[PDB]
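Engineer: Okay, here's the structure, questions in a sec.
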Protein chains: 2
Amino acid sequence: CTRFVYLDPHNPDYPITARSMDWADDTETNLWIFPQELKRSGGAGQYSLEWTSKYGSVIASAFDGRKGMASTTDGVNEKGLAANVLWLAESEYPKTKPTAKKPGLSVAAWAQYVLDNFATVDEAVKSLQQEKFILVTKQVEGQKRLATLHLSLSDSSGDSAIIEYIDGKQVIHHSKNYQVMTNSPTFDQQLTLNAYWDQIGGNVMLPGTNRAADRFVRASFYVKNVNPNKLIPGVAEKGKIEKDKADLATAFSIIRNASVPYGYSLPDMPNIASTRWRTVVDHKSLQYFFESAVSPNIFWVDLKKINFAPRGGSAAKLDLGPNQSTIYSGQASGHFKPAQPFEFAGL
Amino acid sequence: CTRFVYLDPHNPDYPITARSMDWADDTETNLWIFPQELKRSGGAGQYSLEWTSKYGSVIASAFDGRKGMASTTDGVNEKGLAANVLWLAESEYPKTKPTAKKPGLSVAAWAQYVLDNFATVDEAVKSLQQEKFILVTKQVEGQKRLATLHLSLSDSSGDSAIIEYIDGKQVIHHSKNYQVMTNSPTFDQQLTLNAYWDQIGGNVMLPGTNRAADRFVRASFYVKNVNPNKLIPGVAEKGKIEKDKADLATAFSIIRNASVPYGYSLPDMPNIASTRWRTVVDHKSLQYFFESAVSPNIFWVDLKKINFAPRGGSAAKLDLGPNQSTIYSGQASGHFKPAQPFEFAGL
C-alpha cells in the first residue's frame, strides 16, 4: 500500500489524501456510513475496550461478511480526519496481555476507533500516546499467516501521523512533513529513502518497480514537484474551484503512478501485490472518492449530504458487489442502504 | 503518447489495446459515432483524397469545435480495427506536393481514413504500402512552429502496425510482436530500448520517469510479465467472462502506470506532458472505453449496440463537456446525440 497527502503551494488550505490498497486477493470491500453514538466493543478477550462513537464516518471495509476477518481499512469522518490501515507491514504487536485497566483493541477496529473519537491528527496522537489500550491480533487458520499493518492519519489542516508497533512498542511519527507513507519498510527507514534521489534530480531518474521503496520515492518526488496551478504567462489564474479540481486530478494521477499493476506478483517479495482500489479524500469538501482497479467504478461520497445523527444503532452500507463491480457514478450517498454494523474480527 | 496491445497467454484470442493521450492543454475531446457511407474529403487542398466510408466507427476527437485544429485522434471501427494517433512525435512529412492521383490527406483525418476503409491491420498495411496519397499538415501560425504524430494500428487478431514519416518517407513496421509503441523516439529506436532491461530483470529494476523511453520500457515489461489468469489451484479457475474482465483490469492498470502525472512538465523536454485521458479497446466484445484523467469519468461504448447503417450523412456525438467533466456511466451509446460531422483541419 501507498498513501500520501498532497499540498499545492498555489492552492493552500486544500489538502488531499490518497491511498492505494495492495492485496493479491479480492478484499470484498464495501463502503459504510456509521452514524454518531454507535456503541462499540474492541473485540479482544474478556477485557475488550469500549466506546461510543462521537463522530460519524464513511469507511471502506474488507471481508465485512466474514466473522473471522471483517475490518475497517480506510475512511474519513465528519471532521475531516482520515485514517488508513496499510497492509503487509512489518509490525510486531505487544506481547503484554489485555487487562481490565488496560483493555484490548482488535487491529480490525483500530482505524474505526480513531475515526470514531477524534477530530484531528493532533487530538488522536495525544490520546494514542497515553496507551489506553493494547492492540491485539488473532490466531487464524493456516495457509498462509495474515497481515501485519500500521495506521496512517491525516487532517483538514494537512497534518499527518503514522503509528506502528515495533518490537511490541508503540512508535508514533507526527508531522505535517510526513506526506508519504508506504507499508514497508518501517517509517524510520522510510524517512531516509529519498536522500539519494534528492541529490540527483527526480527529473533525472527515478526507480520504477513496485517495490515499496520505489513507490515511496516516486510518490515523494511527484508530491513535491508537481504544481498543476502554476501561473502561466498569458492565461488567467484559475478560480478556486478549478484549482481544487486540478489538485484532485494531480493526487489521483500520483496514486495511480504508485499503484501496482493488476496481476503482478513476485514470489521472492510477497509484500508486493496488485492494487485493487484507491481512495482519495478531499478534506475541505469532505468528499470521499473510491476507485476500483479491478472493475470500472469511480464515484464519491459527500459527507455534507449525509445525516450522521444516531439511527438507533443501525448503519448503512453501499454494496459494491463481487470484485467491486457494482457500478455507481457521481455522488453516491443516496445509494447506501440500512444495515447493522458488521462485527469486527478478533480473539 | 503511450499505446499497447495486451495478450494474456492464459486467455487467448482476446487482445486489448490501450492508449494514453499526453498533452499540456485541454484537448476538448468528445466521442463520435460515424456511420457507414459518409462521403469524406482529405482536407487539403485542390487535390484532396476522397472516399466513402465502408465501416462505421466510434472515435475520440480533439478540438472538434475549431476549424483550424479538429481531428480524429483515436478510435475503433465495427470490425475491431483500432487506430491511434500518437502526438508529440518526431516525424518529417513528405516534401512532395499533392497531385490529382497522388492526392493529399490531412493528418487530422489520417486515422479516420484508416478506420473508415479497412477491417484489419494487414488490409490497411497493404493499402498504405501503395502510397495512394500524400500526407499533409502545416496550416497555423502558432506560438512556435512545430507539431507531429504517427499512427499505430491493431486488430481483433492481435496484429499490430505503426506508420511513421521519417525524412519525408513512409516507414511501416508490421508485426504481432510490436505490442508497445510510444510517441518518441522513432520506432526503429524503440525496438532496441528493452534489450538492456530484458538482460537484467524487470523485477530487478525499471526506469521510473515520464520519459518516453521509460514508459516504453515499463509498459513492455508489464505486458509480457503480468498474468492475472495464472492458475492458483486454491482459487477456482475462472470462467471466460471473469478472465476477460481481469485482462481488462490488467490493461487499465498498465496504461495508468505509463501515464504522466497531471501538471508535470519539464522545460528541457517539451515532448513530455500530462496524460489527459486514456482509452481501452476490447476488440472481441467491440467495446471502447474512455477514461478522463482530468475529471472523474469512466464509461464505455458497445459497438454491438449501435446501428452503423447510413443516416443520410449525419453522425452522432457524445459531448464530454469542459475538461471532459460531463459524467457518463456504464454503456453510453444511448447518450450520443445527432450532429453533423465536424470538418477536419487542413486547407
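We're sticking with Swiss-Prot numbering for chain B, so the shown stretch reads 30-376, in order.
Recorded method for this deposit: X-ray crystallography, 2.5 Å.
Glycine residues also receive a Cβ, built from the backbone N, Cα and C atoms like all the rest.
Features from Swiss-Prot:
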| type | residues | note |
| --- | --- | --- |
| MUTAGEN | B:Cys30 to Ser | Loss of activity |
| ACT_SITE | B:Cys30 | active site, nucleophile |
| MUTAGEN | B:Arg48 to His | Retains 6% of wild-type activity |
| MUTAGEN | B:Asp51 to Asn | Retains 5.1% of wild-type activity |
| MUTAGEN | B:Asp51 to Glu | Retains 10.9% of wild-type activity |
| MUTAGEN | B:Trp52 to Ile | Retains 0.9% of wild-type activity. Retains 0.02% of wild-type activity; when associated with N-116 |
| MUTAGEN | B:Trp52 to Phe | Retains 4% of wild-type activity. Retains 0.13% of wild-type activity; when associated with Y-116 |
| MUTAGEN | B:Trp116 to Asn | Retains 81.2% of wild-type activity. Retains 0.02% of wild-type activity; when associated with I-52 |
| MUTAGEN | B:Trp116 to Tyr | Retains 1.5% of wild-type activity. Retains 0.13% of wild-type activity; when associated with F-52 |
| MUTAGEN | B:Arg244 to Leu | Retains 7.4% of wild-type activity |
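How about a rundown of where these features are and what they're close to?
Structural biologist: In the shown protein chains, 28 other C-beta atoms lie within 10 A of the C-beta of B:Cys30 (mutagenesis position).
Secondary structure at B:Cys30 (mutagenesis position), taken from DSSP and collapsed to helix, strand or coil, is coil.
DSSP assigns B:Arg48 (mutagenesis position) to a strand in the three-state reduction. The Cβ of B:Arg48 (mutagenesis position) lies under 8 Å from the Cβ of B:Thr31, B:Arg32, B:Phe33, B:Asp103, B:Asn113, B:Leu115, B:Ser181, B:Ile284, B:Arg307, B:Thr308, B:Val309, each of these being in the same chain and 6 or more residues away along the sequence.
Here B:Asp51 (mutagenesis position) comes close to B:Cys30, B:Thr31, B:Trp116, B:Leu117, B:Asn212, B:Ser288, B:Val289, B:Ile301, B:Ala302, B:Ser303, B:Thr304, B:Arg305: these same-chain residues lie at least six apart in sequence, with C-beta atoms under 8 angstroms from its C-beta.
Long-range Cβ contacts of B:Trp52 (mutagenesis position) within its own chain (separation 6+, distance under 8 Å): B:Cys30, B:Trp116, B:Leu117, B:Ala302, B:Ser303, B:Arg305.
B:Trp116 (mutagenesis position) falls within a strand segment according to DSSP.
DSSP assigns B:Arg244 (mutagenesis position) to a helical segment in the three-state reduction.
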Engineer: May I ask which residues of the same chain, at least 6 positions away in sequence, place their Cβ under 8 angstroms from the Cβ of B:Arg244 (mutagenesis position)?
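Structural biologist: In sequence order, the residues whose Cβ lies under 8 Å from that of B:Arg244 (mutagenesis position) (at least 6 apart) are B:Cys30, B:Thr31, B:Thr211, B:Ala287, B:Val289.
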Engineer: Among all protein chains shown, how many Cβ atoms are found within 10 Å of the Cβ of B:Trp116 (mutagenesis position), not counting that one?
Structural biologist: 20
